[PDB]
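Engineer: Supplied in structure tokens, the structure appears directly below.
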Amino acid sequence: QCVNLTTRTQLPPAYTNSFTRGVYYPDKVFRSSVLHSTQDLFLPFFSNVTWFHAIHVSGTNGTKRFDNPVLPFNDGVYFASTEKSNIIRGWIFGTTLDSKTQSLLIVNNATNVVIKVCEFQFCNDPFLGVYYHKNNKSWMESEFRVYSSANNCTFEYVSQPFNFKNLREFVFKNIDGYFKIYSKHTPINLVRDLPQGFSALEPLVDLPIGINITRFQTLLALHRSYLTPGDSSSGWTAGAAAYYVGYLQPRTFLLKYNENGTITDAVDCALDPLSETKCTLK
Amino acid sequence: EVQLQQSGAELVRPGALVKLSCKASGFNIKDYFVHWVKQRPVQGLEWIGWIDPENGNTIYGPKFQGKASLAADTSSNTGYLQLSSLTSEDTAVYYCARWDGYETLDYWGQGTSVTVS
Amino acid sequence: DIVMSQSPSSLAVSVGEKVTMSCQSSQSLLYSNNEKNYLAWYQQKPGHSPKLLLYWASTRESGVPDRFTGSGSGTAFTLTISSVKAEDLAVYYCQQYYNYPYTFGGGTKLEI
Ligand SMILES: *[C@@H]1O[C@H](CO)[C@@H](O[C@@H]2O[C@H](CO)[C@@H](O)[C@H](O)[C@H]2NC(C)=O)[C@H](O)[C@H]1NC(C)=O
Ligand SMILES: *[C@@H]1O[C@H](CO)[C@@H](O[C@@H]2O[C@H](CO)[C@@H](O)[C@H](O)[C@H]2NC(C)=O)[C@H](O)[C@H]1NC(C)=O
Ligand SMILES: *[C@@H]1O[C@H](CO)[C@@H](O)[C@H](O)[C@H]1NC(C)=O
Ligand SMILES: *[C@@H]1O[C@H](CO)[C@@H](O)[C@H](O)[C@H]1NC(C)=O
Ligand SMILES: *[C@@H]1O[C@H](CO)[C@@H](O)[C@H](O)[C@H]1NC(C)=O
Ligand SMILES: *[C@@H]1O[C@H](CO)[C@@H](O)[C@H](O)[C@H]1NC(C)=O
């Protein structure tokens, strides 16, 4: 049972620059002191990435501003989030996000992650509902509150869970019937922007889902310190978490491989003529 | 033991606001929630709502939603209730209560009784 | 909103007699997620501020041991005394904690 959190449909999203982000290891082979050219669905350098702010707005403005819209999935998406206290917890992928078609549910409680692809009738605004208490000063159990019905399940997988301080990055890609996740976790300290630096994502898992993926919606966990059974959707706060979504595109890259096998630099071969001449000169 | 200190009996004119004070010892109001209560022998006792000192906001009941306001300040261990203007319905006994999260009301003061000429 | 009814209105029994009071609700009190019944019971004397008796049917709290024993259902709720005691002149109420407002029952009185 889910009670609609917000009446406002949308707010005008503002975009930031993804400076040299979202580079993932193309293959599982080791290379040292090697400049390597590889073609894949990479995220274009200096692109436009939508900036989402799920934070509590000041009391003068309307009481609710947190946003979790159903966003398109276009040949893979790039996802980042700068947060503390694990506000973001899971994502939902699927075509219609309703009962007739299958969809992928990937939700991660701090101790564990559940990855189920099953027909799901979804709530408009799905959220994991945590509660907190004042006398004990401890944080308590949660309520899932993400789907009304689950039927015809075909794959279950459970594994170890995968200012601002934490910067988590994920790249999702569906190719040839497999769903592949690339991840990287990096402590940072710039509060409101993507860092100016290079980080390489490592292959976490590839799954044999075999489902059509057209749209995805992020899952945020919300906290309220009082619970009554007959009244909900009143008193939820989003804390302070921001997530960023970019879109992948078929592009050619040239990668600098370090002595110890790390990826330290890469070049977009279509940014400008200078980048193209660097890509061809290698 | 927890005990509460409450406004004494009041005799007032209609057509004007009224203020109440509910006091606590042994804890900070931030630690809990605060309910308010008005009681009538005939027509029974009524439930007003809860105010959160930590939130800075308050969720009221619907019967009392009109003609009611709640305020709190942590500097003193005191919570306050006020009404827009005194009607015959408001000419009643009043109580304040403390509500634990995920729980019931646990503390009730001596009370306050409003009689009107 | 939830509405509460109480019975008996008033009953007179000798000290040591067994007495039972029952209050009935028009909606369910069970909450599936916790499987917990959000109901409490109160006892009050004239001119004494109402004080909570232990909720969730676990009525046992500090005081004289097992003063009053209670039983509840999804829609029905009863309180029992195995032997009426002379000191415990009491008036009782039934309240619910499922949705606003927390209902107050019609009241129950016990006379000796
Ligand atoms: C998904 O699971 C439901 C479980 O109810 C299946 O519904 C049953 O379908 C069978 C025939 O396949 C009927 O005999 C039953 O009466 C149905 N049960 C109901 C409607 O409660 C449904 O077929 C499954 N879908 C699949 C396997 O594609
Ligand atoms: C994957 O799902 C999408 C969306 O459901 C499909 O795109 C639709 O396909 C139908 C049938 O061809 C068209 O009528 C629609 O106009 C398409 N777009 C939308 C937004 O519905 C797509 O065909 C599916 N992929 C495969 C391989 O079946
Ligand atoms: C809000 O949720 C209710 C619950 O059933 C639903 O009926 C209603 O359509 C929702 N409001 C929307 C979708 O705007
Ligand atoms: C992103 O698009 C907006 C217009 O929607 C534009 O103003 C902004 O400069 C773009 N960001 C780039 C090109 O980095
Ligand atoms: C995760 O752990 C919780 C207990 O903390 C358990 O209830 C849940 O079923 C687990 N989910 C899995 C299998 O990942
Ligand atoms: C946590 O708070 C609840 C409030 O209902 C209380 O019952 C419980 O004893 C508390 N636990 C601890 C460890 O303080």
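Following Swiss-Prot, chain A shows residues 14-175, 185-304, kept in their order.
Header lists the method as electron microscopy, 3.1 Å.
Placement of Cβ uses the backbone N, Cα and C atoms for every residue, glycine included.
Okay, so Swiss-Prot annotates it like this:
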{"type": "VARIANT", "residues": "A:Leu18 to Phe", "note": "In strain: Beta/B.1.351, Gamma/P.1, 19B/501Y"}
{"type": "VARIANT", "residues": "A:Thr20 to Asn", "note": "In strain: Gamma/P.1"}
{"type": "VARIANT", "residues": "A:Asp80 to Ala", "note": "In strain: Beta/B.1.351"}
{"type": "VARIANT", "residues": "A:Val83 to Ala", "note": "In strain: Omicron/XBB.1.5, Omicron/EG.5.1"}
{"type": "VARIANT", "residues": "A:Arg102 to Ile", "note": "In strain: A23.1"}
{"type": "VARIANT", "residues": "A:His146 to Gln", "note": "In strain: Omicron/XBB.1.5, Omicron/EG.5.1"}
{"type": "VARIANT", "residues": "A:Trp152 to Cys", "note": "In strain: Epsilon/B.1.427/B.1.429; when coupled with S13I induces resistance to NTD antibodies by changing disulfid bond in positions 15-136 to 136-152"}
{"type": "VARIANT", "residues": "A:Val213 to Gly", "note": "In strain: Omicron/BA.2, Omicron/BA.2.12.1, Omicron/BA.2.75, Omicron/BA.4, Omicron/BA.5, Omicron/BQ.1.1"}
{"type": "VARIANT", "residues": "A:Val213 to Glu", "note": "In strain: Omicron/XBB.1.5, Omicron/EG.5.1"}
{"type": "MUTAGEN", "residues": "A:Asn234 to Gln", "note": "Increased resistance to neutralizing antibodies"}
Engineer: Nearest of the variant positions to A:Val213 (variant position) by CA-CA distance, picking from A:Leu18, A:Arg102, A:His146, A:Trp152?
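Structural biologist: In terms of Cα distance, A:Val213 (variant position) lies closest to A:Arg102.
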Engineer: Between the Cα atoms of A:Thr20 (variant position) and A:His146 (variant position), what distance do you get, rounded to the nearest Å?
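Structural biologist: Distance between the two Cα atoms comes out at 28 Å.
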Engineer: Across the 9-residue unmodelled segment, how far is the Cα of A:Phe175 from the Cα of A:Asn185, in Å?
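Structural biologist: Cα-Cα distance across the unmodelled segment: 23 Å.
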Engineer: So if I measure Cβ to Cβ from A:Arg102 (variant position) and keep only same-chain residues at least 6 apart in sequence, which ones fall under 8 Å?
Structural biologist: A:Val120, A:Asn121, A:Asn122, A:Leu141, A:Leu241, A:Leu242, A:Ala243
Engineer: Can you tell which of the variant positions (A:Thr20, A:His146, A:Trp152, A:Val213) has the fewest other C-beta atoms within 10 angstroms of its C-beta?
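Structural biologist: Fewest other Cβ atoms within 10 Å, among the variant positions A:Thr20, A:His146, A:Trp152, A:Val213, is found for A:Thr20.
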Engineer: Please go through the recorded positions A:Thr20, A:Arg102, A:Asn234 one by one and keep those whose C-beta falls under 6 A from any atom of ligand 2; give the result in sequence order.
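Structural biologist: Among the recorded positions listed, those whose Cβ sits under 6 Å from ligand 2 are A:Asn234.
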Engineer: Using CB atoms and a 10 A radius, I'd like the single residue among the variant positions A:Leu18, A:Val83 with the highest neighbour count.
Structural biologist: A:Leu18
Engineer: Near ligand 1, which of the recorded positions A:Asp80, A:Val83, A:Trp152, A:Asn234 have CB less than 6 Å from any of its atoms?
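Structural biologist: List returned for ligand 1: none.
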Engineer: For A:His146 (variant position), which of these recorded positions sit within 10 Å, Cα to Cα: A:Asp80, A:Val83, A:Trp152, A:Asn234?
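Structural biologist: Cα within 10 Å of A:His146 (variant position): A:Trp152.
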